[PDB]
Amino acid sequence: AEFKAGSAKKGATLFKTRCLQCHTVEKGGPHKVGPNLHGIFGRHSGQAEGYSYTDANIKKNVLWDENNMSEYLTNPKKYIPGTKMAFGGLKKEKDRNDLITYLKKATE
Ligand code: HEC
């Protein structure tokens, strides 16, 4: 449909350079300014254990899948108005496909 599986090798590099400053993916990995993302897919928003989210991220109550993750990552503040972060989004569709292909596996 919208998301198409791409390169997880490229996705791992995009995670280091675009997400890893604020997030970790390992099971039991620490929160940074943003939550640890282990188990994020197939879970509703605002539910990383031990992380205090904004009301906006909780109230969005989105069930994370690859298509809404790609829409969100384009511009988080446009998808969840009120979310607070020094991140504008991953604008290229190729980048989002590669990152999400990696993220689906890295957060399992
Ligand atoms: C690189 C492309 C990424 C990816 C894959 C994600 N982010 Fe972030 N993010 C940050 C903060 C502070 C939050 C919490 C915001 C709030 O409470 O309003 C988030 C939230 C997310 C989510 C939602 C998780 C959920 O449980 O609903 C997801 C899927 C996510 N991020 C993925 C902070 C940042 C950054 C701060 C410098 C950067 C950079 C990123 N995020 C980048 C990414």
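Here, residue 1 is simply the first one shown, and the rest follow in order.
Backbone N, Cα and C atoms are what each Cβ position is placed from, and that goes for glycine too.
Annotation source Swiss-Prot lists heme c binding site at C19, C22, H23, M85, citing experimental evidence. The local packing around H23 (heme c binding site), expressed as other Cβ atoms within 10 Å of its Cβ over all shown chains, amounts to 22. Look at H23 (heme c binding site): DSSP puts it in coil.
Where Swiss-Prot documents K77 to R (Swiss-Prot position 78) as a mutagenesis experiment, the accompanying text is: Loss of methylation by CTM1. Taken residue by residue with DSSP, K77 (mutagenesis position) is part of a helix.
In the structure shown, the C-beta of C19 has more C-beta neighbours within 10 angstroms than that of any other entry among the binding-site residues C19, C22, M85. Max Cα-Cα distance over the annotated heme c binders (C19, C22, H23, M85) is 12 Å.
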